[PDB]
Every structure is written in structure tokens, then in C-alpha cells.
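Trainee: I am attaching a structure below and will ask some questions about it afterwards.
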Amino acid sequence: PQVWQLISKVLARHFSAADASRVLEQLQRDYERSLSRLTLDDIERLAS
Amino acid sequence: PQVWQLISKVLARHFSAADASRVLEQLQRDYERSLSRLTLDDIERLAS
Amino acid sequence: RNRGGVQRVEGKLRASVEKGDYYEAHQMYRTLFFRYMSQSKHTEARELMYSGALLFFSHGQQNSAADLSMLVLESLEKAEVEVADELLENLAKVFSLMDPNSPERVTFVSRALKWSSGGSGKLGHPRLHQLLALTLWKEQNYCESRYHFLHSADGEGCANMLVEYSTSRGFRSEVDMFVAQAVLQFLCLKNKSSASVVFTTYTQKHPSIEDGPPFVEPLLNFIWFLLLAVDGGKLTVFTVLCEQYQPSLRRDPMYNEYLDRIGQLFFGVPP
Amino acid sequence: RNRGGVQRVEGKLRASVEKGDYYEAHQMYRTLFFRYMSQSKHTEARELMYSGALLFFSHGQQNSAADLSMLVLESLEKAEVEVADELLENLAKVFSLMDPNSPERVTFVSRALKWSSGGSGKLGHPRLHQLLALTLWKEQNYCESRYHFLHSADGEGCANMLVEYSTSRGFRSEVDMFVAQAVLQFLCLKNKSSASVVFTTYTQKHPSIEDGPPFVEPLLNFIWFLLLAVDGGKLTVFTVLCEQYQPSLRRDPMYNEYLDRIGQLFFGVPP
Amino acid sequence: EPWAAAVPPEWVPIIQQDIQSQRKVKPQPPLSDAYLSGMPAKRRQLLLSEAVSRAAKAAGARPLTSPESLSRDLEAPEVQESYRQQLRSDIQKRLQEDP
Amino acid sequence: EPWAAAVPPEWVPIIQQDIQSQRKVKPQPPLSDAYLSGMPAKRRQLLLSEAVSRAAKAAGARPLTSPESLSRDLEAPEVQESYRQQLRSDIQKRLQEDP
Amino acid sequence: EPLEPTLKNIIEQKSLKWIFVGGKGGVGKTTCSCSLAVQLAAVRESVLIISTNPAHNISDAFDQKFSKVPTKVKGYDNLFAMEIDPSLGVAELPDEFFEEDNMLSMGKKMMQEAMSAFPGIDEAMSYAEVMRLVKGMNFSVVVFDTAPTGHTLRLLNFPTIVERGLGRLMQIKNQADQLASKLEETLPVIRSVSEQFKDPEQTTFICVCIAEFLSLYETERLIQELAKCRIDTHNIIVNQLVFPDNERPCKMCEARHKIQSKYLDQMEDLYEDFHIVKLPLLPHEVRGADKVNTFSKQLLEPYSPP
Amino acid sequence: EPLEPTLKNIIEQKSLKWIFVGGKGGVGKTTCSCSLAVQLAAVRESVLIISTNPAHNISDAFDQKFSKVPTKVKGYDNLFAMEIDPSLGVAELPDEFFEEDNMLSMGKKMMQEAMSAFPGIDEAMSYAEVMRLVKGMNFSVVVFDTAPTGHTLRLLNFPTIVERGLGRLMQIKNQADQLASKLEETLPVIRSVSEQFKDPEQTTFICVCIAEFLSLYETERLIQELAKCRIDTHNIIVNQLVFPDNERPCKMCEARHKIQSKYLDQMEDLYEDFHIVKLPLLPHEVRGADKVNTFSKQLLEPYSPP
Ligand SMILES: Nc1ncnc2c1ncn2[C@@H]1O[C@H](COP(=O)(O)OP(=O)(O)OP(=O)(O)O)[C@@H](O)[C@H]1O
Ligand SMILES: Nc1ncnc2c1ncn2[C@@H]1O[C@H](COP(=O)(O)OP(=O)(O)OP(=O)(O)O)[C@@H](O)[C@H]1O
Ligand SMILES: [Mg+2]
Ligand SMILES: [Mg+2]
Ligand SMILES: [Zn+2]
């Protein structure tokens, strides 16, 4: 239903539970910061 | 009458008495060593 | 007879231009330029090269015209022609006719600036910087135009173009930021008068800026007080202004090091 | 039809050689060599190049023959032809026909030695070193010939040529010196048998050396005792011999460092 | 205030106001490329696989099976499309905050 | 002698003789280029002006007027020819010691 | 029986990307390269021609000056031309907002003028451009108006030696961090160019020559050098041939034809497994787009005299 | 009125030592240089010819291979020829009497192969040879079968830039001792070569070209580059001209003559103060000593058709 659940399912086998949770929080952080640092050039790059 | 006297006369004006004597002894040393280290190749070079 | 060859070459060049053989005419122009320079006829060679470059521009022969303009710059350099307003205008016009995306414009600009007051500043008469910046502005090349303004001595046009640039590509929260940066940069180049005039014009003309020295934006008030202090020359005032307005100055980090220059330049702060 | 071109080229080369067009024949030889190598006919190409080099040598075309000999070496390298006595003899003969002052001899010697037992030693079969040294000796190039002897495995010819070299260019006070050096150098290359045989032959044949193991010259006695000790392998004997004969060993300074190797190589002296 | 001693007196009021505002202003958002172009500075995540790899590296998480197996398992199928779709929506959402 | 202990006894006499000779042999003269060529080593005065300059430099003698004036004063005239003539004789003399 | 005396193979080999035209000086490298590029433009989506020769003549050949950046060739929509710039990157416009430290600006400059003055730079610059192209891949194929045999071979050897040296450096890396990152970034592209230059299907060499002793044997030496470099080459452009006419024979043309026939028979015997395409000496200057197109037509269509 | 269309000035200028023959590729640099060397040999006590072009053809031109060291040219007693060797100094025969430390031997070797592989080496090697010649002065005059305009200009610029860099190093020397001594030893010879190359009476440049657009304008560009380098040049060799005969006109020769006459008039108008010597296209191969001598005779004696 969401990318988070797919990532959790994949990491359940490709990473340990603690490692999977740490990676998930790490990626959530990266996503949040990317949103905080969004600009018009970034939108243009996404369009490309 | 000899190269030594000519050198002494020239150094009397181009060098001080002590400097002239030191240079004379220095050159006498160099000449003596060149004689001590004479070889056939050196003779050939002189011929050239 | 010795001079006849050059005359015949000139006639052949005229015939080739009439026939439309533009590349051959470009080569003949190069040969004539070199012959004239060898004869020390620097002014005649420069005029010929300028005319040929304009002619090739008219016909769309961009590369040939660029090469002839570079030859014009070479003549100016070799003859040590004293900088003059007319020559700067000619160089600016030649640069304008070029293609913005071509590196030939970059090379021509660099060489012209170096020749113009090559002793110091890389400015020539800022009139050249002003002309290049105006040409870029009409081309809507805001970055290069703003840079040349920064190295120019015209603050009114700089303020107008800053208003336009902020309105078009700028953000709601950066309206003051822009001018502040420009002002600091002007002051980083010892042009305090340019900073004052650009700040005045930008504040007066920008719709989002309420006219009046006591601006709502803290940054604008800081910039105005800083200009006044720089006029005064008191280091204590500069330190107080920097300290009190730290939250706003932290909006753009470079401001900090910009300030490090200002105190050194207008308040005697040791490096 | 595909193979016809090479045959026609060979016929044209034969005709050119008959006509005396030697440079054209050299170029045709190069082309034939490359074609044959492309076909993996390494042996045929090598034979052709050897024959052509000999032919050009006969006619005095030194540079062409040298180039073809270099091509022979290239064929040997590329085909990884196993070292054989006949090939070494052929290479030595080719090198002999060259001009002593030409660098082509240096390059050919270097390449041939590298190909010959390129795994280790730069010796090939010392038979090649012996042949090159003999050719140089007949040319009275004592320096290079002596070097090759040092890297050869023939001590009798080395002793004979050392006698000749000392008699011709040597001095009265160096008669022993020469052989001693050679012996040490032989021992510096792990060829103790060569050292023994060369010392024996040089002592026996040199008129100025009185035949007999107990020589009048202290240096010769030292060398004989050193050979005997190296056969024994006792470090104490080596140290005693070095210490007692120090005045004579000091005649040639290198002897000292030469000795530093000997104890390391034949008596286990750590470096 | 002490700093008021050096500056001309008539400057003090405005500065005070600014100060009271400055402690309240929300920090500067990301700067538009237009403004960044003026600055002399040029030091102002590709796909979910690369994002997850970067996350693991930053967290120092050791893959159990392998990262290549992780990448091969998905291969950007329809079910995972959601991610980029989410991106769109997310960026679409941002279009509301700065209209 | 102590060193005789290690070496075979029959070696001792000759060595002893050598020793007694070795303390008496006059040192090795300069080596002929022929012998030097075998050695792997290659670190085995132009005119009276250059010789005197080298002598002054080795002695650290400061010229009073100048070295250029010294060189210009002579310019290798007939009177100074003696020097090279002397050289000849000197080398000629050496030809007697090694005939 | 023999291979067709046409460059039809070059056009048909759609995978071909890098094409080098070389040989002895004055044999027609520039004109033949222009003709080949024109023919390719009629097939490939887009084609570039680069004048690596420091004495660029593509501007002369097409009667249209070309900058150091690819520019559309007049008369064609998908044909681009460029001349390699020996000069290094121009100095960036100063900011001079901060302390005017000369350590960076002056040092970089002096390095740049020195490097530009050194000879090898020419080939080096060309090689650099190649790297850029591999990074870009903007053009389907690129032809090279290479310099004569010597410097052309130097350039073609440059990638392999550079790759070997880079591998050595990597093996002794840091035995600064930004430099290591740049080296790691550069290694892939250098390896790719080295592999492509050695792949017959990706690149090939066009040997253009005239029927003369010097030209023929220079071509032979170049072919052997390429074989050493493992660069594929299976076609030779014989140019400036003379075909006499019985209508009005003249001694000059007759003797030149005799000489060229001797050396052309030599070439045919020597160069089996090669496409020997024969081009005549046209009585008009081969300059301008139309002349080059007409010449290229006979380049692809075998020439047969009246 | 115009300067005599002969190289008589070159022969008469007995002070001339360094002579460079250059121009567009295939114009006849090799043959013209050989002819000039042959003519000089008949006057000067001894003359050398050096093939700086990596694609040496003097061996082809004289039908006599030449090594990398000057060798007597067959048929002449005071004429020598050599081909520059791109390869560096060969490794000396090992002594291996002492510890086989690789630090020196292996490092020097790897440096030498790397340097040999780099392009610029070619010109560099030539420059090195020039230095040697200045140290030797064995030959009265030396002619150069230089490479095309680009690399020839690179080589001719090399001395000045090397001298400037050496001066910079000297000014920041030791800011090792054996290296400083070598640098001090080298500075005089580098300065001397730089001065000689810039002295009109000691050196000059022979511009050989054909009557065509590309060749003509390449020659013009080279002349301007030389003027930048301050290298004297006051004579141009127009080669491979065609002189039609009314006895049996042919279209090929007639059109070629028309084109060459157009460009020769262009040259005459452009190149006042130059000795424009015109050479025809001989109907026989210009190879071998006798052919080159015959060709040189008309090179010095102005050609006049029947
Ligand atoms: N088939 C031909 N017919 C007529 N003229 C030709 C022909 N081929 C070449 N030419 C002319 O001959 C001269 C030499 O050719 P070109 O300039 O193409 O040589 P190149 O190999 O590019 O030379 P370089 O190596 O000096 O760059 C030029 O004028 C060219 O126009
Ligand atoms: N006047 C002439 N008559 C006939 N053939 C000529 C003439 N001049 C030159 N040639 C021939 O034309 C070809 C090109 O000339 P040459 O090899 O001398 O050129 P180059 O300038 O040395 O060339 P490169 O720059 O490639 O070394 C050679 O075959 C030469 O023999
Ligand atoms: Mg060309
Ligand atoms: Mg040549
Ligand atoms: Zn004809």
C-alpha cells in the first residue's frame, strides 16, 4: 500500500531488524531534508 | 725567467702579499698532484 | 609596385565580398590586417576589422565576425590604444551581436576587459562594464549582467535590473536579500556611492518595498545604517550594527565574510 | 587470389634486388615480414629477414641490414622462439657485420640479450655472450669484450684476452691487478669455476707472471687463497685473507666492496 | 542599551524594533537559484535503491544477503511505482505552499 | 700468529712473506684508463689564469683589483708561453719514468 | 574477387562511432574526411567532424569557419564540425570580493600557458575532447581530420599509456581526497575510451594515400603501427589519381598515370583484405558543401573513367 | 622589380646555419629540403639534414636509409642525413656486481617509456638534438624536414618557453646540488639556441606550398605565427605547379593551371618582400641523389617552360 511497507518487507530479508529500522529512519531523515531544501531547479530536475 | 716569477709579479698587484703567497702554494700543490696523477689519457689530452 | 600588392588584395577582397564568398573574404581580411599591422597602420587595421566584423554579423557569419573582433582586440592591445568611450562602445556593440551561448563572447569579454585599463582593476572605464551589462540585461542574462554591474559604476540600472530579476526569478522572502547582497558586493569593491544609489533606487522602485528610510524589513534598515556608518567611518558603529542584526545577517552566510571585508576596507579592521 | 598478392610482392622484391634498388628492396622486405607475421609464419619471416640482412651487409647497406636484424629480433620475441645455439650464432654473426661505432650494435645487443633467457640473468646462453665478446676481441674492443666475458661462461678466452689487453694497454704495475679484478667480478656473478679457470690460464700464459701457485705477487697469492676458501666456504678464512692482504687490496678501492659481495655470496655474510 | 551609546540616538528605536522582530522571524528558507547565482558559492538520491543504499551507508548498516539482491528483487515494478508517484504528489503538495 | 689458527697451516709461510713485503711496497700509482674501464666507477685546470683562479678559490684569496684584470694583463703572450712549454718538458720528463 | 573499392562497408557498419582519417601529408585527409562525414550525415541521425590537426582546414574545405564547439555545417541539418582548441580553459571572470591571493589564480594561469605552449598539448587536447564526447555521446558518429601519420599515431597511443599510468597510480594511490575522487571519476571514462579505440566494431581507421613511393610506404608504416595499437583498419582511400584520355594525351598526365599505376598495383598486391577505394584528381577545387558532396558521391560510388 | 624567384639569397647568406622547411602536408617539404641541402653541400664545407617529422621520408627521398646519427649521403662527400629518434636513451648494459636496487634502473626506465609514449616527445627530441648540435657545431649548416605547420610551430616555440621556464627556476632555485650544476650547465646552451633561432642572420624559415586555397592560407597562418615567434622568413617555395603546353592541351592540366595561376597571383600580391621560387610538377618521381640534384638545379635556377 505504500513504499514504506515495501521497503520494510525487503529489508526484513536484506537487513537485520535493527539495521532495517535504522536505515528506514535514515531515509526518512534524508527525505525530510530534501523536502526542506526544495527549490525551482530541483523541480526542473524532477521534470527532466 | 720562470712562470713562478711572472705569477708573483702579477699577484703583487692583483692580490695581497699573504694572498699571493697562499695562491702560489695552492697552485704548487695542484701542479704536484696533477703530476702525481698523470696517465696516458692525460698525455693524449695534452697532445690535443 | 611594393604597395600595389596590398591594393590588389583589397580589390580582390571587395570582389569576393560582392560575390558572397564570405570565408575567402574573412581570410583576405586577416591578411590585410596583418599587412597593415606590419606597416604600423594600427588605426586603419582596427577600422577595417571593425567594419568587416559588422558586415559578417549582418550576414550571419558569426564565427568569422567573432574572429575579426578578436583581431580588433589584438590591434588595440598591440598598439596600446588609450581607452576611449567610443572604442568601448564599439566593443560592446560587437559583443552584443555575438551569440550568447558561444564561448567567443566569454573570450572577447575577457580580452576587452584586460585591454581596458589593464594596469589595474580589470574594469577599463566601467562604461564598458555598464554597456556589457545592459546588453546582457536586454538579453535577460541576469547572472552575467549583475556581475558586470557589480564591476560597473552605474547603480540606477543595477537597481532596476535587480528589481526585475527578483520579481521574475526571485522569491517572496528574498526581496530584501537581493539588494542587500548587491550593496555588500558594491562595498566589497570600494564603490560606496554605487551602493547608496542602488539601495535608494531599489527601495524606491520595488513594489514590495515600502518607500521610506525606516523600512519594515530589518535587513534594509541594517543596510541603510551600515551605509551611514561607512560614510561616518566609525568601527564601533559597524560592530554594533553587525552584532545587533546577527539573526538577519545569518539569512545569507556569505554576509558574514562580506562584513569581514567591509570593516577592513571602510573601518580599518586588520585582516 | 588472396595469397597471390604476397607471391607477386616477393617476385617484385627479387626483381628490385636484381636491379640494385636496395632501399626499395628493404621496404619490400619489411612488408613481407609483416605479412608473414600476420599469418603466424614466424620461422619463414625470421629466415627471410636473416637472409636479407646478410645480403644487405654484403652490399654495404649497413642501416638496412641493421633494421632487418632488429626485425629478426622482433620475430624471435613475438614468436617466443626457444633459445638455441644456432640462433645465438646467427645473432652474433649479424652483430659482427655491423659497424662498431653505430648505436645499432648497442640496441641489437641489448634486445638480443633480453630475448635470450629473458626470464633471468640477461645472459641467454652465455654462448651468446662468448660469441659477442670474441667478435669484439677480434675487433680489439677490449672494454665491451671484457664485459661480455664477465657475463659469459668462457674463462680461457677471457684469460687470453686479458693477457693481450694488459700487454697492449696495461701497465707494468697492473699485471696482476687486471686478473684480480676479473676474478673478483667473476665471483661477484657466482661463477667460481670461471674465476678459477681464468686465474689459472692468465697466470700460466702471462710472461710477466712466474708459473706456480706460490706467486711472487702478493695479490695473486691472495686470489688463489680466496678461490680455495670459496671452495671451502669458511667465513673465517675469508676474513683472515681480507685482513692480512689489506695493503694489496687497497691498491684498487673497489676490491673492498667486491669483497663485501663475496662473503655475502660464498660465505653467508649478511648484507 | 550599551550598544546605543555609539550609534546615533535616533537609530536606537528602529534597531530595537528589529531586534524584537528578529528573535521571532522564522529562519530563511532555501534560497532560490536566482539569488544563489549572484553568490560566488557553488557548494549549495537517485532511486529508492540508491536512497536505501545511502541510508544504510550513513547508518553503517551491513546488508545481510546483499545490496545487489535488494536491487534485483524490485527492479522498479508497477507496485513500487507508488514511490515516484508519491514524489509527484509530495512535490504537487509543495506547489500549494508556494503558489 | 692468531690468524694462522683458522687458515690451513701450509698457507701461513707465504702469507707471512706477503705481509713482510706488503708493509714495504710503494703504494699503487694512478691506474691506467685500460684498467679503469673494467671498474664500474666514473669519478676517477685549463690555463694559468684558470689554474690561479682555482688556487685562489681553494685558498679563499680575495683579489685586490680584479680577476678579469689579471686575465687581461697576460692574454697568453710569448713571455708566458714558458708555462705551456714547461708543461711539455714536465710531461716529456715523465716519459722517462715510464718508457 | 577483391573487396569492393568503396566505403560502403563504413556506411553499413551502423555501430561504428569513431572514424579516423589519416595518412601522409597532403594526400587529402581533410577533403576525404569531409566527404565521409557528408555521406554519413545522409544516413546517421547526426555526425560530427573534428579537426585534430593544429592546422585546421575543415573551415577551408567547407568554405565556412567553425569554432571550437560543434556548429551546424551550412547546407546540412545533422552535420556538425569543430576544430580542437590547443588553448586551455580560459580564466574565469574574477570575483575579487575577498583577498586577492595569487596562489591559486596565478599558479593555475602560469600552468595553463606553459601547458598550452608545450607541443604534445595538441594531441592531449584532442584526447581530452574525446573523453568529453564519451561523457556526452551527443553525436552518433565522429570523424577525425587527423594530423599526419606520426602525431596521429601518438594520439592513438595516448589513451592506452594514460590508462596504464592511471592504473599504476590507483595501485599506489595515497601510498588530496578531492584529487582521489576526481581520479576515481576519470578512470571509468579513460577505460571506456581505451576499450572503444581497440574495438573494431566501435572504431576504425581510414588510410588515405596517393600512389607514390613516399605516400605508399608511409601508409604501410602507419598500418603496421595501428596493428601494434590493435586499431582496426580495413580500407584505404587512394586519392589524386590521374586517368589519361586517348583524345589528347599529354606527357605529364601519361607519366603520372604510369607511376600511379605502378604504385597502385603495388598497393593491390600488398593490401588484400582492404577496401581500396580509388579517387581521381578532379580538375576543380574541392571546396564548399556542393563540391564536397559531389566528390563524396564518387567516393562511395566507384570511379570509372570515360 | 620583384625579388628574384630563386633561393640564391639562401646560398649567398654564408652565415646562415639553421634552415627550416615547412608548410602544409604533402607540398614537398622533404623533397625541397633535400634539394636545398644538396645545393648547400656544393658550397658549404659540410651540411646536415634532419628529419624532425616522425614520419621520416628523407630515407625514401634519397633511396638510402639513414640512422638516428648523421651518416654520409651516397653520392656526396660533405652531405649528411639523420632522422630524429623519438625513443629515449637506451638502457646501459647492467653491471649487476652490487645489489640490484630497482629504485634507479626501474624508475628511470618507466620514466623513459612513459616519456617516449607521450606525443610532445617528438618535438622535444628534435629540440634536444638542436641543443646537442649547438654543443657540437660539427656541421656548418643544418636543414630541417620539419613536420606540418602546427607541430613545426610548436617546436619553434619550444626554445623560448623552455628558456623562460628555466629562468624562472633559476630565480627560484633551491628556494640537488648536482641538479643545480646541471641546470647551470644547460642554461647557456638553451639561451644560445633561443638567441640563434631569433637571429635572422643565423636562421631562416623556408615556406614550401602549393598553389591552392588550403595550402596558401596555411602558409599565411604559418608566416604570421613565425612573425609572432620573430623567426625570419623571406622566401616561399611554390611547388607542384602545372605548365600547360599548346601542343596537346588537356582539360586536367588546363584547369589545374588556371587554379594555380589564380592562387599564384594571390601569393604574388600577398607576399611582396619574399623570394617566391616556382617549381613545376615533374613527370618523374623525385627520388634518388641524381633526381634530387636535377630538381635542385631548377630550384636554384628559375624555371621557364618551353
Ligand atoms: N581528388 C582531389 N582532386 C583535387 N584536389 C584535391 C583532391 N584531393 C585533395 N585535393 C586538394 O589537395 C590539397 C590537399 O588536400 P587536403 O587539404 O585535403 O589534405 P590533407 O591530408 O587534409 O592535408 P594536411 O595533412 O596538411 O592537413 C587541398 O587543396 C585539397 O583541396
Ligand atoms: N615537383 C614535384 N614533382 C613531382 N613530384 C613531386 C614534386 N614535389 C613533390 N613530389 C612528390 O610528392 C609527394 C609529396 O612530397 P614530399 O614527400 O616531399 O612532401 P612533404 O612535405 O615532405 O610531406 P610530409 O609533410 O607528409 O612529410 C612525394 O611523392 C614527392 O616525391
Ligand atoms: Mg588536412
Ligand atoms: Mg616530408
Ligand atoms: Zn595533362
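What you see of chain E is 1008-1051, 1060-1114, where the numbers are those given in Swiss-Prot.
How was it done? The header gives electron microscopy, 3.3 Å.
Even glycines carry a Cβ here, placed using N, Cα and C.
Relevant sequence annotations retrieved from Swiss-Prot are reproduced here:
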MUTAGEN   E:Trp1010 to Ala  Decreases interaction with GET4. Localizes in the nucleus and cytoplasm. Decreases interaction with GET4, localizes in the nucleus and increases GET4 ubiquitination; when associated with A-1042
MUTAGEN   E:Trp1018 to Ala  Decreases interaction with GET4. Localizes in the nucleus. Decreases interaction with GET4, localizes in the nucleus and increases GET4 ubiquitination; when associated with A-1042
MUTAGEN   E:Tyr1042 to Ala  Decreases interaction with GET4. Localizes in the nucleus. Decreases interaction with GET4, localizes in the nucleus and increases GET4 ubiquitination; when associated with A-1010 or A-1018
MUTAGEN   E:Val1067 to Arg  No effect on interaction with UBL4A. No effect on interaction with UBL4A; when associated with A-1078. Abolishes on interaction with UBL4A; when associated with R-1085
MUTAGEN   E:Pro1078 to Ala  No effect on interaction with UBL4A. No effect on interaction with UBL4A; when associated with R-1067 or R-1085
MUTAGEN   E:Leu1085 to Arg  No effect on interaction with UBL4A. No effect on interaction with UBL4A; when associated with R-1078. Abolishes on interaction with UBL4A; when associated with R-1067
MUTAGEN   E:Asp1088 to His  No effect on interaction with UBL4A
Trainee: Determine, using Cα-Cα distances only, which of these mutagenesis positions is closest to E:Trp1010 (mutagenesis position): E:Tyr1042, E:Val1067, E:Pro1078, E:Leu1085, E:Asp1088.
Mentor: E:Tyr1042
Trainee: Suppose we call a site close when its Cβ is under 8 Å from a Cβ of chain C; which of the mutagenesis positions E:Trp1010, E:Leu1085, E:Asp1088 are close?
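Mentor: Sorted by position along the sequence, the hits are E:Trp1010.
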Trainee: Just need one number: Cα of E:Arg1051 to Cα of E:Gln1060, in Å, whole number, across 8 unmodelled residues.
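Mentor: Logged value, Cα of E:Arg1051 to Cα of E:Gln1060: 15 Å.
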Trainee: Count, for each of the mutagenesis positions E:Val1067, E:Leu1085, the other C-beta atoms lying within 10 angstroms of its own C-beta, and report the residue with the smallest count.
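Mentor: Output over mutagenesis positions E:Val1067, E:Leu1085: least Cβ neighbours within 10 Å is E:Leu1085.
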Trainee: Please work out the number of neighbouring Cβ atoms within 10 Å of the Cβ of E:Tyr1042 (mutagenesis position), leaving out its own Cβ.
Mentor: 19
Trainee: Same-chain residues six or more away whose CB lies under 8 A from the CB of E:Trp1018 (mutagenesis position)?
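Mentor: For E:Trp1018 (mutagenesis position), no residue qualifies.
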Trainee: Of the mutagenesis positions E:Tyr1042, E:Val1067, E:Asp1088, which one sits closest to E:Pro1078 (mutagenesis position) when you measure Cα to Cα?
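Mentor: Closest by Cα: E:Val1067.
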Trainee: Between E:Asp1088 (mutagenesis position) and E:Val1067 (mutagenesis position), how many Å separate their Cα atoms?
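Mentor: Their Cα atoms are separated by 14 Å.
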Trainee: Give the distance between the Cα atoms of E:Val1067 (mutagenesis position) and E:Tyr1042 (mutagenesis position), rounded to the nearest whole Å.
Mentor: 32
Trainee: Compute the C-alpha separation of E:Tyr1042 (mutagenesis position) from E:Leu1085 (mutagenesis position), stating it in Å without decimals.
Mentor: 41
Trainee: According to DSSP, does E:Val1067 (mutagenesis position) sit in a helix, a strand, or coil?
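Mentor: In three-state terms, E:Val1067 (mutagenesis position) counts as helix.
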Trainee: E:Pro1078 (mutagenesis position) has how many other Cβ neighbours within 10 Å of its own Cβ?
Mentor: 18
Trainee: At a 10 Å cut-off from the C-beta of E:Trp1010 (mutagenesis position), count the other C-beta atoms across all protein chains.
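Mentor: Around the Cβ of E:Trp1010 (mutagenesis position), 17 other Cβ atoms lie within 10 Å.
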Trainee: Using DSSP and three states only, what is E:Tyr1042 (mutagenesis position)?
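Mentor: Where E:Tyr1042 (mutagenesis position) sits, the three-state DSSP reduction gives helix.
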Trainee: When a 10 Å sphere is centred on the Cβ of E:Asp1088 (mutagenesis position), how many other Cβ atoms does it contain?
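Mentor: So the number of other Cβ atoms within 10 Å of E:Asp1088 (mutagenesis position) is 16.
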Trainee: Checking E:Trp1010, E:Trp1018, E:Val1067, E:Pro1078, E:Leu1085, E:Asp1088 - which of these mutagenesis positions have a CB within less than 8 A of a chain A CB?
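Mentor: Near chain A, the qualifying mutagenesis positions are E:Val1067, E:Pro1078, E:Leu1085, E:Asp1088.
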